[PDB]
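Comments concern the structure below.
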Amino acid sequence: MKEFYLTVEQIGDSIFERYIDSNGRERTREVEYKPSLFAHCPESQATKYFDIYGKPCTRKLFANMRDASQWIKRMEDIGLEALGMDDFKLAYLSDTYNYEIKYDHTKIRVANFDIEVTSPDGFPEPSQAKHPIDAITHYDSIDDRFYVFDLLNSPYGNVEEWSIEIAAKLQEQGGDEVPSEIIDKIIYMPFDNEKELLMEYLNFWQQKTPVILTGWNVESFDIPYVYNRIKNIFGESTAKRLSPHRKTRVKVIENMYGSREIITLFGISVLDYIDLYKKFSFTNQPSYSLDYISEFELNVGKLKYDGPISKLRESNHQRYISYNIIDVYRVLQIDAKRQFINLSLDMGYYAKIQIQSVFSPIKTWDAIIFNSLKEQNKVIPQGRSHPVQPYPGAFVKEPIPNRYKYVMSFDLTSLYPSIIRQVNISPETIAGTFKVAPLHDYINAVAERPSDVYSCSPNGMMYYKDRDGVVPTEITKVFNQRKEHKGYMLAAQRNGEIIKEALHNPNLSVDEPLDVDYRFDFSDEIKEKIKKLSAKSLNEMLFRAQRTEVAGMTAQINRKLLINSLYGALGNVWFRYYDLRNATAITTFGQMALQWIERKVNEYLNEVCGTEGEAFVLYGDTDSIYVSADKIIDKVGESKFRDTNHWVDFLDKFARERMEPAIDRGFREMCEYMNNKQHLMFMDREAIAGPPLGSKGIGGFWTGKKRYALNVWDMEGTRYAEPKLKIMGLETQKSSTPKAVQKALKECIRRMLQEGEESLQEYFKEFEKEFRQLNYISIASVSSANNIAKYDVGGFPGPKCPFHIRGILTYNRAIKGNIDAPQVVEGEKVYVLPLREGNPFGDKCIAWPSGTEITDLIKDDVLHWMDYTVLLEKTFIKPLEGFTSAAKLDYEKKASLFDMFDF
DNA sequence: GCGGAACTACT
DNA sequence: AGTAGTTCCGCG
Ligand SMILES: Nc1nc2c(ncn2[C@@H]2O[C@H](COP(=O)(O)OP(=O)(O)O)[C@@H](O)[C@H]2O)c(=O)[nH]1
Ligand SMILES: [Ca+2]
Ligand SMILES: [Ca+2]
Ligand SMILES: [Ca+2]
Ligand SMILES: [Ca+2]
Ligand SMILES: [Ca+2]
Ligand SMILES: [Ca+2]
Ligand SMILES: [Ca+2]
Ligand SMILES: [Ca+2]
Ligand SMILES: [Ca+2]
């Protein structure tokens, strides 16, 4: 079909691009690309080229890129603007693919790899690569195979080959539980020497050069390690062969006692999945280990193996290798579920950029606006720098800490991109300034109307209402494109059902899969043929209908992610269209809006319930307001409600038929007041929360800004079977807290909201004793010792020493003169427990090796002096009180039943 | 490292 | 205790 690119690169004066041919073959190309730039000219030399300001420009075509750059520097001294796209890779993509790109991921080579490197001393530093690579599994998507390169005769031991027959059996037999559907997709290659092994790994890499490279943290470890290693042994010029163009660029970094290398390989796109998972996940994981995330996303357990990690190879090789493969596999399962690489390509090919530039909102948007502008003979402004300096932020109401029974919230749609469209804020729409009053004067409609000819903002800017802005025109385009892909998706997910129903009655015969476009609901003619098709054809059509559905879905998650990252570009000094005054016009507007709708709602609810000065808005998000329906319920006794599911119904209607309308009216009166281009502030109710009918629960509470808990029944229309707990900033998932205390802290919240003060106390008492009876290692902690030697002063903790190092020294002191005891080594991993004051160890804590169990040398004292109380009060009662105090409760009664017996 | 949450440590 | 100063994630 139409060809698409794989990678674009600027190597001096030529562009090096890898692409897919019109006949589907992968091809490479070199092009001494000849760029163009622009310069302003007089109103008599004008042609067809204009900047966003309307002033004419003349084109300048250079012989090569070096000249073009050279001409920009030169143009700088003269003091004249150099308009035009200065990143020549994007201009070349815009010229070579002047049409919507339609790609076929099935022709794109995506590589996923992980390596293993045995280390006696500390964690192997990549920038040094002193330790040999004894394993390396490479999964190629084109071939759908797991290529395992297993070493066999290292300076750290020699071993037996891996056995696939074993690998698939139950561990309870010696097997490694390697998934079934993976066993036949493995190609095991055993080697007798590293240098050998390594060379083969390169022939492999040239014969199957990745286009996209993934793994779990391959960017800050695996890649630099493989690079430096090969370098060390064969030379940087036979290491640069990991680059299809023999060009690399090594960047170095280091802070105090940490240092790293990130080797950018020319001609190949690196999308580290961890880096990727942290961006599109939108879920803060308290940890990002392959192990933790794999559990979260796959409810799969941390593969077991005993002994210290640094010797798992000479100890047990079989399992050593099997856990290398499993891990590469766990990463595919996460992608097969999150589909993040697939989202990368889509967004990448949409903006026409290098796929990795997806991590940068600046590049992506810069390309979109450029391409949009170029198709109109428009010339982009030259990027000039400006001093970084903050401006007002998001208004966040300081809530009065307390309990809140009935609460329903309202959110306004895509607030910021929406302001940019309402006020018409863009760099070339600025039209003036006005004498500005205090912000309070504006939220209260006390100040004078700024203008009757221009669109304004509370900060003092005015914009042109007669012309569309470059930025706002672009936002609207992307917004309308989502609606388009929604439809395609729904129609494909709909044509999908039709096809399945057909499959219930396959026609015994031989036919073909119909030639139809799945983005559109099938015609009656098609539907009628479906019923007669065979099972082969039909099953095919289901694939293709299913393919089309996912495609339209990713397309819209894309336009959605895009729109949300725009404000991030417009506020960044390095964005080509940045302007401090505009960035501030958006932020000051958003503030005013929120506090204006606040006054209005407080106005409308006090009138409707017949009262005065009452405050119904208890808290304000940056784009949300939380209202307490307390009186709105008291207005109806709360004894006239059948079940709880009844009042949820009632409030649901009271917000749609009365709340919403009074809100829309208010946002329009503000649109005129500020005289804006188009009214776009849409604030719809989203959540309904409170305590189960006829219960003692409190409903919810706020401790402070961004810290609250709500018992939610309905969210934007969908009624929950079981109420859901919404927890924000109460830190109930600290990595520092024992898993059992995380579950207990969440339990006290549910009981406070759904059951009540009484029910709370009962439970605090319960967890109290059950916690004091937990195994030690249960409540222990982990961290590693990677700078103990320094912190060590004559055997004791030196100044500013870290807790775990204190333990690693305390342990270190009780083991002097013993050889059976597991020693702690620089870089290893350890366990830490707080010791009770007065212990035989002489310090407040102690640590020990995580790879083996506590020496019988100290075990008994450790168990006897473990400081349960300090942990219990530090991780469970200190935070618990924050909730209770603010909510006006007590997790323990001071006076109980016994003080009736006059003992 | 990055960027930074997220932990000590001090006037 | 706010405000200021450190560790350090993820990788064997
Ligand atoms: N319009 C436009 N072109 C740019 C800018 N920067 C570099 N160019 C280059 O301008 C040329 C585009 O002109 P083109 O559309 O082919 O002109 P025409 O087709 O002869 O009218 C290409 O070499 C672009 O890469 C820019 O900011 N705006
Ligand atoms: Ca790894
Ligand atoms: Ca590993
Ligand atoms: Ca990284
Ligand atoms: Ca049939
Ligand atoms: Ca919100
Ligand atoms: Ca208006
Ligand atoms: Ca909504
Ligand atoms: Ca101190
Ligand atoms: Ca220091």
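Header entry for method reads X-ray crystallography, 2.7 Å.
The backbone N, Cα and C atoms fix where each Cβ goes, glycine too.
Here's what Swiss-Prot has on this protein:
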- A:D114, A:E116, A:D327: Mg(2+) 1 binding site (BINDING)
- A:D411, A:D623: Mg(2+) 3 binding site (BINDING)
- A:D411, A:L412, A:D623: Mg(2+) 4 binding site (BINDING)
- A:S414, A:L415, A:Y416, A:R482, A:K560: substrate binding site (BINDING)
- A:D327 to A: Complete loss of 3'-5' exonuclease activity (MUTAGEN)
- A:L415 to A or G: Decreases base selectivity by several hundred fold (MUTAGEN)
- A:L415 to G or F: Increased misinsertion, increased mismatch extension and inefficient proofreading (MUTAGEN)
- A:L415 to M: No effect on base selectivity (MUTAGEN)
- A:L561 to A: No effect on the ability to recognize damaged DNA. Increase in probability of nucleotide incorporation (MUTAGEN)
- A:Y567 to A: Inserts both dCMP and dAMP opposite 8-oxoG rapidly and with equal efficiency. 100-fold increase of dAMP and dGMP when situated opposite guanidinohydantoin. Increased incorporation efficiency of correct dNMPs; when associated with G-565 (MUTAGEN)
- A:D621 to A: Drastic decrease in the efficiency of incorporation of dGMP (MUTAGEN)
- A:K706 to A: Almost complete loss of polymerase activity (MUTAGEN)
- A:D714 to A: Complete loss of viral replication (MUTAGEN)
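Projection of Swiss-Prot feature records onto the structure.
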residue	record	Cβ neighbours (10 Å)
A:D114	Mg(2+) 1 binding site	22
A:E116	Mg(2+) 1 binding site	18
A:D327	mutagenesis position	18
A:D411	Mg(2+) 3 binding site	16
A:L412	Mg(2+) 4 binding site	23
A:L415	mutagenesis position	24
A:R482	substrate binding site	17
A:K560	substrate binding site	15
A:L561	mutagenesis position	17
A:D623	Mg(2+) 3 binding site	19
Translate the DSSP assignment of A:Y567 (mutagenesis position) into the three-state scheme. helix
Quick one: of A:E116, A:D621, A:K706, which recorded positions lie within 10 angstroms of A:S414 (substrate binding site), measuring between C-alpha atoms? Sequence order, please. none
Where A:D623 (Mg(2+) 3 binding site) falls in three-state DSSP terms: coil
Of A:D114, A:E116, A:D411, A:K560, which binding-site residues are close to A:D621 (mutagenesis position), meaning a Cα within 10 Å of its Cα? A:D411
Quick one: which residues besides A:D411, A:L412, A:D623 have a Cβ within 8 Å of the Mg(2+) 4 site's Cβ centroid, in sequence order? A:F410, A:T413, A:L415, A:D621, A:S624, A:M683
Set of same-chain residues at least 6 away whose C-beta sits under 8 angstroms from A:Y567 (mutagenesis position): A:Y416, A:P417, A:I420, A:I586
Based on Cα distances to A:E116 (Mg(2+) 1 binding site), point out the closest of the binding-site residues A:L412, A:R482, A:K560. A:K560
Recorded positions A:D327, A:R482, A:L561, A:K706, A:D714: which have a Cα within 10 Å of A:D114 (Mg(2+) 1 binding site)? A:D327
For the mutagenesis positions A:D621, A:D714, which Cβ has the most other Cβ atoms within 10 Å, all shown protein chains included? A:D714
Whose Cβ, among the recorded positions A:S414, A:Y416, A:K706, has more other Cβ atoms within 10 Å than any of the rest? A:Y416
On a C-alpha basis, identify the one among A:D411, A:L415, A:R482, A:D623 that is nearest to A:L561 (mutagenesis position); the candidates are the recorded positions. A:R482
Among the recorded positions A:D327, A:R482, A:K560, A:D623, A:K706, A:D714, which ones place their C-alpha within 10 angstroms of the C-alpha of A:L415 (mutagenesis position)? A:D623
May I ask which of the recorded positions A:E116, A:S414, A:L561, A:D621 have a CB within less than 6 Å of any atom of ligand 6, listed in sequence order? A:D621
Among the recorded positions listed as A:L412, A:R482, A:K560, A:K706, A:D714, the Cα nearest the Cα of A:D623 (Mg(2+) 3 binding site) belongs to A:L412
On the three-state reduction of DSSP, what should I expect for A:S414 (substrate binding site)? coil
